[PDB]
Amino acid sequence: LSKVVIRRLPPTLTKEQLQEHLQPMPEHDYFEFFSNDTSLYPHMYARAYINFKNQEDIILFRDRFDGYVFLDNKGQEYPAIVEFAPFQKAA
Amino acid sequence: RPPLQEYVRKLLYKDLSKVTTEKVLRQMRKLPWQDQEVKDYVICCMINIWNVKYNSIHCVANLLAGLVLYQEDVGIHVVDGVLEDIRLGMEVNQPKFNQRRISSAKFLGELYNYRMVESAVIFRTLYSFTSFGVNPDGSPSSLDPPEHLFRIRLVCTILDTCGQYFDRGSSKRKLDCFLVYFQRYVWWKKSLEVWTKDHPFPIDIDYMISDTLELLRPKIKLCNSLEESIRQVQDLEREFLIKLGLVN
């Protein structure tokens, strides 16, 4: 298992802003941002997938960012969730 | 509404059926997949599978299986999206979204049937229905309050869609193990204090479970009490303990 999702991010967060929070980034094959694709409007969230190169780096990453509070413009809190992706196939 | 959006919407939600699958496939292939907005829109339309009639959901899985020969990334993003929606649906858990959430579960099951996901994805999802946000003593919780029986409908929806293929070998054992956990989950719900003589557990949910389980396993023992369902789980977990070597 190398593919990790970080989900329930603010709906107007961007990939670049996410990167600024995450750095220093561990070695990764893949890193892409997704949003505005749910069937459950108006419950809007953003998320990302990262495919890690080593296993020990994954434990470190969720120790650091699981529960990490992101903010949107208006100051509403968004605790992130970090888990293994339920589908492990990489794009 | 922009022309390509109306085109994608028309192909997926109106034209697509069992008899036009080859024609829709041809057309989807020639879309401008290099335009990121267009690729994003198709992915989004497929995740929003509730717009498709229930009996033609399987045609979208089939169309996706033809399409990933030329556009594999699209299929990955749709599967990732459907699974995110199934998880978010449990976090939101408002009854106005019941039809949409069921459509998503059926779609995941059809995605297994047309080889877009392997069985591990299905079992991960079935366990999530019986464990996500569920207190391990069977007491009610924020995401699983007392009269909420929708987890049972979700499980039965997936089992009715693709469960028949888990009848041999390793998937057979995996389904048998899951059903032991499912029967306990059901007895936790049945044991809640809200259910009384004046306010009985719904018989329609009972019949849904027995019909599903007896179709998959004609000789299965349906537990007649919470105690019996806990013992089944205890016997199973003794087997696991032996395999894991935590004591012996």
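Residue numbering in chain B adheres to Swiss-Prot, whereby the residues present occupy positions 768-1015 in order.
Determined by X-ray crystallography, 2.0 Å, according to the entry header.
Each Cβ is built from the backbone N, Cα and C atoms, and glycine gets one as well.
Annotation source Swiss-Prot lists domain 'MIF4G 3' at B:773-986.
Swiss-Prot documents B:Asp847 to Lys as a published mutagenesis change and attaches the note Does not abolish interaction with UPF3B. The Cβ of B:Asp847 (mutagenesis position) lies under 8 Å from no Cβ of any same-chain residue at least six residues away in sequence. Following the DSSP three-state reduction, the secondary structure of B:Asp847 (mutagenesis position) is helix.
B:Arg854 (mutagenesis position): 19 other CB atoms within 10 A of its CB, across all protein chains. For the published mutagenesis B:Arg854 to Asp, Swiss-Prot gives the following note: Does not abolish interaction with UPF3B; when associated with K-851 and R-852.
One mutagenesis experiment named in Swiss-Prot is B:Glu858 to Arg, and its note says Abolishes interaction with UPF3B and association with SMG1 and RBM8A; reduces phosphorylation of UPF1. B:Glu858 (mutagenesis position) falls within a helical segment according to DSSP.
In Swiss-Prot, a published mutagenesis experiment is listed as B:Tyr894 to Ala, annotated Does not impair RNA-binding; when associated with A-932. Summarising the environment of B:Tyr894 (mutagenesis position), the number of other Cβ atoms within 10 Å of its Cβ, over all protein chains shown, is 15. In the three-state DSSP classification, B:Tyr894 (mutagenesis position) falls within a helix.
The Cβ neighbour count for B:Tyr932 (mutagenesis position), using a 10 Å radius and every protein chain shown, is 14. One entry in Swiss-Prot concerns the mutagenesis experiment B:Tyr932 to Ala. Its note says: Does not impair RNA-binding; when associated with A-894.
Considering only the mutagenesis positions B:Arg854, B:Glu858, B:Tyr894, B:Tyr932 (mutagenesis position) has B:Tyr894 as its nearest partner by CA-CA distance.
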